[PDB]
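*Asks:* Provided herewith is a single structure, encoded as C-alpha cells, for subsequent inquiry.
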Amino acid sequence: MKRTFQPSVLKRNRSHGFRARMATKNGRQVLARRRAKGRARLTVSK
Amino acid sequence: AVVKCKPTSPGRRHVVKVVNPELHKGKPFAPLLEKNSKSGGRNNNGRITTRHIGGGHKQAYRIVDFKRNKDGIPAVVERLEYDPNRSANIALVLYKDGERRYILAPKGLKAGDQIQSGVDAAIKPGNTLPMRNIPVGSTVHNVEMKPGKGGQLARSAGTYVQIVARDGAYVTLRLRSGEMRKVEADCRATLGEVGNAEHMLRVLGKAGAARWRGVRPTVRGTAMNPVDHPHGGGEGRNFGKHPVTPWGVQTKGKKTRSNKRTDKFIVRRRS
Amino acid sequence: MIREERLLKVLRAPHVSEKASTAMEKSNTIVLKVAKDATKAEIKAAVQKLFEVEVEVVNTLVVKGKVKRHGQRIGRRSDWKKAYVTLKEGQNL
RNA sequence: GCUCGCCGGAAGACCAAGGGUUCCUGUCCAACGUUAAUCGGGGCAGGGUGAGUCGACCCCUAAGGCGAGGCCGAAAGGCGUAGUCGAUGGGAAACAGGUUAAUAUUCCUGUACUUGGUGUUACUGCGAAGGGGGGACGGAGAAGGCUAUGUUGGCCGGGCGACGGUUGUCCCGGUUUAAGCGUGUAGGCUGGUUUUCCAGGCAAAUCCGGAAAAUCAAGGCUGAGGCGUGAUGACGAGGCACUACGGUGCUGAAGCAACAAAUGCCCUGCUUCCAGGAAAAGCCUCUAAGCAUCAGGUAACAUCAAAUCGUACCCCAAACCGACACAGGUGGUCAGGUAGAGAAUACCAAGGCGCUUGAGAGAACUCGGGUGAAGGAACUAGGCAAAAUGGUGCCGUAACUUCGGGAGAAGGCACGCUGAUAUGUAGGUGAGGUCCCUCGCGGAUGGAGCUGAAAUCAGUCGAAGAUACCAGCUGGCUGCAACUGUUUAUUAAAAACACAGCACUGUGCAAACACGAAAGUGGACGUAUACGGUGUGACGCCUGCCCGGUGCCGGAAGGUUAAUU
RNA sequence: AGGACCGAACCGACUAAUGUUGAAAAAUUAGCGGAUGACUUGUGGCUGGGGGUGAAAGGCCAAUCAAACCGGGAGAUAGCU
Ligand SMILES: [Mg+2]
Ligand SMILES: [Mg+2]
Ligand SMILES: [Mg+2]
Ligand SMILES: [Mg+2]
Ligand SMILES: [Mg+2]
Ligand SMILES: [Mg+2]
Ligand SMILES: [Mg+2]
Ligand SMILES: [Mg+2]
Ligand SMILES: [Mg+2]
Ligand SMILES: [Mg+2]
Ligand SMILES: [Mg+2]
Ligand SMILES: [Mg+2]
Ligand SMILES: [Mg+2]
Ligand SMILES: [Mg+2]
Ligand SMILES: [Mg+2]
Ligand SMILES: [Mg+2]
Ligand SMILES: [Mg+2]
Ligand SMILES: [Mg+2]
Ligand SMILES: [Mg+2]
Ligand SMILES: [Mg+2]
Ligand SMILES: [Mg+2]
Ligand SMILES: [Mg+2]
Ligand SMILES: [Mg+2]
Ligand SMILES: [Mg+2]
Ligand SMILES: [Mg+2]
Ligand SMILES: [Mg+2]
Ligand SMILES: [Mg+2]
Ligand SMILES: [Mg+2]
Ligand SMILES: [Mg+2]
Ligand SMILES: [Mg+2]
Ligand SMILES: [Mg+2]
Ligand SMILES: [Mg+2]
Ligand SMILES: [Mg+2]
Ligand SMILES: [Mg+2]
Ligand SMILES: [Mg+2]
Ligand SMILES: [Mg+2]
Ligand SMILES: [Mg+2]
Ligand SMILES: [Mg+2]
Ligand SMILES: [Mg+2]
Ligand SMILES: [Mg+2]
Ligand SMILES: [Mg+2]
Ligand SMILES: [Mg+2]
Ligand SMILES: [Mg+2]
Ligand SMILES: [Mg+2]
Ligand SMILES: [Mg+2]
Ligand SMILES: [Mg+2]
Ligand SMILES: [Mg+2]
Ligand SMILES: [Mg+2]
Ligand SMILES: [Mg+2]
Ligand SMILES: [Mg+2]
Ligand SMILES: [Mg+2]
C-alpha cells in the first residue's frame with residue numbers, strides 16, 4: 001500500500017538542506033556536531 | 001422574502017431561504033474590493049485559537065464606509081448588494097463629485113434614494129450626523145464609540161440603537177442587548193435600523209449549509225475522554241460534573257467581564 | 001567580448017566517433033570538447049581565430065560523467081562540454 | 001521464421017514526480033537473475049542527450065517564510081514595518097516532413113513567428129516606484145454551431161482465389177497534408193460621435209468617474225470553424241535498380257464527396273442560483289519630477305542579438321515508494337472498429353505481451369470452477385456460503401405519508417429474422433436550377449443525393465430472441481438512530497460521533513474566549529439577527545413536582561478574618 | 001432544483017473464502033457503500049511532544065502513541081529472576 005516515504009527534492013532541501021540548518025542556532029549545531037564527527041556528507045546536496 | 005422549500009430530498013425539507021429580489025445580480029463594484037485571507041481560526045503561532053472555523057466559500061472583502069465623513073456632498077443609492085462578509089446588505093452610493101462608496105443598507109433604503117452626512121444633514125433614514133444633532137428618542141444604527149473612529153454598534157441585520165437621553169457632552173443609548181450605555185454626543189450615528197431583519201427567519205435545513213459558511217462541527221465535551229475535556233468519560237452516558245469550558249472554567253452563570261476602564265460608561269447592564 | 005588568452009584555453013580536444021565523422025561529412029560540423037564554462041560566443045570566436053575557418057552556428061550540450069563502483073566505493077568521471085560547430089558551405093581545416 | 005493464445009479507457013502511447021546511464025553498440029558469464037543461460041535493467045569497454053520561439057532561469061505575485069531600523073523577552077530568542085523571497089497560478093514567439101545503432105518542435109529540408117539593440121527614412125509630445133483601465137476569476141444547467149474522428153460512396157493501384165461459386169450490386173489496400181498568412185463566418189457583448197462644466201481618483205491628467213447640451217441610427221469590440229494560401233511542395237500503396245539479404249538508391253497513382261459526430265472548440269460565452277466566487281506584473285492609456293530644434297514616441301526597410309542550465313532511458317513500472325526482477329501504492333494527457341446508454345462489458349485494430357524452473361502423472365486431501373436424481377432450509381448460532389433476480393417499452397401497483405414519497409412496490413404483456421405498407425417510412429441533412437440583394441463565408445424558393453429510428457400486418461427457425469458478457473431477488477411484523485455524512489489506517493461502521501433545529505449561559509468591542517512570561521495574533525477587518533462555552537438532537541404532540549444537599553447568581557447589617565501599623 | 005435516484009472512473013471498506021514461514025508486516029477474489037458533495041485529488045504551506053490535530057475511536061502525529069523519535073543525565077533504580 002502507500003508507504004511513509006514520498007519523495008520531493010524541494011521539500012527535502014527546505015526541510016533538511018544546508019541553508020535550513022544555517023537558518024537557526026540549533027541547525028548550525030547539527031552541522032557543528034556532524035563536522036566534529038567527521039561526516040563526509042553534512043546534508044543531502046546536489 | 002422568506003421562502004420554504006418543497007421536500008424533494010431530506011436535506012431540503014426544512015430549508016427556509018431569505019430571497020431578496022432588490023439585490024444586485026452578479027459581481028460587486030471592483031474598485032472597492034480587497035482580498036480576504038481565511039484563518040481556519042488559527043493565529044500567528046499557527047494554533048487554533050477559535051474552534052469550528054474552516055472551509056466555506058471564498059469571499060472578497062467590500063470596503064464599507066462606517067465613518068461617513070464625506071459631509072455636505074449629497075449621494076444617490078445606485079443599487080443594493082449582497083455582502084458575504086456580514087448579515088446586512090450594503091448600498092452602492094454615488095456622490096455628486098463622482099466618488100462611489102459602500103454603506104450599510106438601512107431598512108427601507110432603495111435605489112434612487114438620496115443620502116447625506118454632516119452636522120447640517122436632514123433627519124431621514126441613511127443620513128449620518130453627530131448624535132448631539134439627532135433628537136432624543138430616535139432610532140439609529142452604525143453608532144460610533146469614539147468621535148471619527150467609525151461605526152461600531154448596531155451593524156448586524158435588523159439591529160438598531162435608541163438615543164434615550166442627552167446630557168452634557170454625552171448621550172445614553174439603549175443598545176440591542178438591552179444595555180444602557182453612555183457614549184459622547186459628538187459620536188456619529190446613521191438614522192434608521194439596519195435592514196434585512198428577515199435574516200433571523202432563515203433555517204439552514206442541513207449540515208452542508210453551515211459548512212459553506214465556514215462552520216466546522218462542535219464535539220460535545222461529554223462525547224470525549226477525561227484527558228480531552230473536564231466533561232470526561234463514563235461507562236455509558238454519564239455526567240456528574242459542574243458544567244465547564246474545555247479549560248475547566250465555569251460555563252453557565254459565571255460573569256467574565258473585567259474592565260474597570262470602561263465601567264464608567266455602563267449606566268445599566270443587560271437582562 | 002573576447003581576449004586571446006581566453007580563446008586559447010576554450011577549445012580542449014577534437015571528439016572522435018561515428019556521429020562526429022558523419023556530422024563532418026554530411027553537415028560540415030566539427031565535434032569538440034570545449035571548456036566547461038565556455039559560451040557559444042567564445043567557441044565561435046576561438047574556432048574562427050585558431051582554425052581560420054568561418055563559423056555558421058555553435059550548438060552545445062553538457063555530458064554527465066559515468067559512475068563506476070569499485071566494491072564498496074564509487075568513482076566518478078568528469079562532466080564535460082561538447083560543441084557541434086557548424087562551418088559555412090566552403091570547407092577547409 | 002510460421003502458427004497459437006493474452007491485454008487493448010490497457011497489460012498501448014505520452015507527461016510530471018522520483019530515479020540516475022538503467023539508454024545504444026560490441027564483448028564476457030564467476031557472482032546477480034529463485035532453473036539453464038549463448039540472453040539481461042548483470043560485468044567490462046566505447047558511444048549517445050545539439051533549442052531565440054519545449055521546459056527552467058527570468059518578470060509577477062498566493063498561502064507562507066525571511067526581515068534594515070523597530071516592539072518585546074534572564075540569555076538563547078519571539079514578533080514585525082519598509083522591504084525581500086516563495087508556484088501549485090499570471091507574463092513574448094515554431095510548425096509539418098526527413099534523418100541516427102541510440103537526440104530531436106533542438107540536426108537537416110520547406111515554410112514561419114516574437115521581443116530588444118543599431119542604422120536609415122517619413123511622421124510625432126515624450127516621460128513613473130504614481131492615477132485609471134485591463135489582467136481578473138464561483139456553482140449548476142441549457143443547446144445551437146463546429147472540429148477531432150468515424151462510416152459509406154466515389155476515385156486510384158492491385159486481385160480473379162488450395163474445396164461448390166466468384167468480371168461483379170465482387171475482394172483488398174490507400175485516399176494523409178501543419179504552424180503561419182489572407183478572408184471575419186455561426187454566434188457573444190455593447191448604442192456611437194462631438195462640445196462644455198466639476199467638492200472624486202493622496203500631486204497632476206487630454207485618462208477614469210460625475211454633470212449638462214448637440215447630433216447620427218449605425219458604430220465598435222470579441223469570435224470557433226470553414227474557404228483560400230502555405231503546397232511548383234511534403235507524405236503516399238506500389239513499381240524499377242543494387243544488396244554485406246540487415247537494407248539502400250531512384251521513381252511514384254488517387255488524394256474527392258456525402259452522412260454521422262464528441263466529454264474537445266466557439267464558451268473567461270449564454271441562462272440561472274446563492275454559498276456571492278486570488279493577487280501582482282506584462283499589456284493599454286493618463287499625466288508628475290524632468291527634457292523641450294535634443295532625448296523619446298509611431299511605422300516601413302535593412303542589420304545584429306536572443307546567453308545559461310535541462311533534454312539519454314524507465315515512468316501507473318523489473319528502473320519511482322514498498323529489504324526482492326515483490327499479485328500492493330503512485331498525480332496529469334490521448335480515446336480507433338463492431339455491438340452497447342456508456343469511459344460498463346465482450347470481441348478486435350494500432351501497439352504491447354504469454355507474466356525467468358520446466359517434463360510427466362491423472363491417488364487421498366486442499367484450493368478455484370462446471371453439472372446433478374428425489375427432496376427443498378430438514379443445515380446452522382444465523383440461509384454463512386451458494387442458488388436466484390437482473391434490460392427496454394407499455395399496462396398496472398397496497399398500507400402508510402411530512403404529500404416529496406412509499407415505487408423499479410407487487411404483478412402482467414411484448415421482444416429474433418424476413419417481406420409488405422415504404423425496392424428505406426416518420427424524421428435529420430441538404431446539391432443543382434430559378435429569383436432577390438445594402439454582392440456575401442448573404443437571403444428566399446427548390447427538393448436531387450445522402451442518412452434513418454420506430455409501428456402495424458403477414459410470414460418463418462429453434463427447446464429457448466433482454467439468448468453471450470453484462471444485468472434489481474420480492475413481500476410482511478418489530479427494536480434503534482430523523483435524514484446525506486463521520487469513526488477505532490491494521491479484529492468494532494454501530495444504536496457511537498456529527499448534523500439542521502431547540503435551550504441555557506457568557507460577551508458593549510482594546511468583547512468574552514483562545515495561542516503567547518511579553519510584544520504580537522486569532523475571535524474579526526466581525527459588533528448582540530454577532531461571537532464564545534455547555535447541553536439536547538429533524539419533525540409531531542409535549543416537557544409536571546422538588547432549591548434540603550452539591551454547583552452557581554445576588555446581598556450588605558452583624559460575627560470571624562491577611563499583609564500592614 | 002437537490003448533502004435527489006441507478007450506475008463506471010474516483011473515494012471508501014459491510015460479508016465470506018483464500019492467504020497466515022503470505023505474492024502482501026493488512027493483501028487477493030467474488031459480492032458491497034458513496035459517486036455535484038459536509039465530494040475527491042496533485043503541488044506547496046502552517047500547527048511539535050503534556051504539545052499538536054481530532055464530525056471524539058484515546059484516533060492520528062514516518063510499519064507497536066494513555067504521552068513520538070534521537071542524543072544525553074545513564075552504569076536511573078531493581079529487597080526480583
Ligand atoms: Mg468514547
Ligand atoms: Mg471542581
Ligand atoms: Mg540552431
Ligand atoms: Mg541546450
Ligand atoms: Mg551500470
Ligand atoms: Mg539495453
Ligand atoms: Mg544461474
Ligand atoms: Mg548492462
Ligand atoms: Mg533587527
Ligand atoms: Mg519575522
Ligand atoms: Mg519576487
Ligand atoms: Mg509554476
Ligand atoms: Mg528514443
Ligand atoms: Mg529606432
Ligand atoms: Mg495599476
Ligand atoms: Mg456565472
Ligand atoms: Mg470532419
Ligand atoms: Mg474453385
Ligand atoms: Mg453575427
Ligand atoms: Mg518507396
Ligand atoms: Mg526523450
Ligand atoms: Mg512514458
Ligand atoms: Mg518475474
Ligand atoms: Mg510490481
Ligand atoms: Mg488511483
Ligand atoms: Mg474494460
Ligand atoms: Mg513465474
Ligand atoms: Mg486433481
Ligand atoms: Mg439436486
Ligand atoms: Mg431437478
Ligand atoms: Mg420450492
Ligand atoms: Mg432449523
Ligand atoms: Mg439441527
Ligand atoms: Mg449471503
Ligand atoms: Mg451466485
Ligand atoms: Mg407476427
Ligand atoms: Mg425487543
Ligand atoms: Mg444514522
Ligand atoms: Mg450512511
Ligand atoms: Mg479496525
Ligand atoms: Mg470492519
Ligand atoms: Mg445525545
Ligand atoms: Mg424538567
Ligand atoms: Mg456570594
Ligand atoms: Mg447523491
Ligand atoms: Mg473488491
Ligand atoms: Mg443501493
Ligand atoms: Mg450510486
Ligand atoms: Mg501536504
Ligand atoms: Mg545519575
Ligand atoms: Mg541498568
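Using N, Cα and C of the backbone, Cβ positions are placed for all residues, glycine too.
The annotation that Swiss-Prot gives for the mutagenesis experiment C:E18 to Q reads: Strongly reduces trigger factor binding. One mutagenesis experiment catalogued in Swiss-Prot, C:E18 to A, is accompanied by this note: Binds normally to ribosomes; strongly reduces trigger factor binding. One mutagenesis experiment named in Swiss-Prot is C:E52 to K, and its note says No effect on trigger factor binding.
Help me understand the surroundings of these features in the structure.
*Replies:* Long-range Cβ neighbours of C:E18 (mutagenesis position) (same chain, at least 6 residues apart, Cβ-Cβ under 8 Å): none.
C:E18 (mutagenesis position) falls within a helix when secondary structure is assigned with DSSP.
Close to C:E52 (mutagenesis position) in the fold, though at least 6 residues off in sequence, lie C:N92, each with a CB less than 8 Å from its CB.
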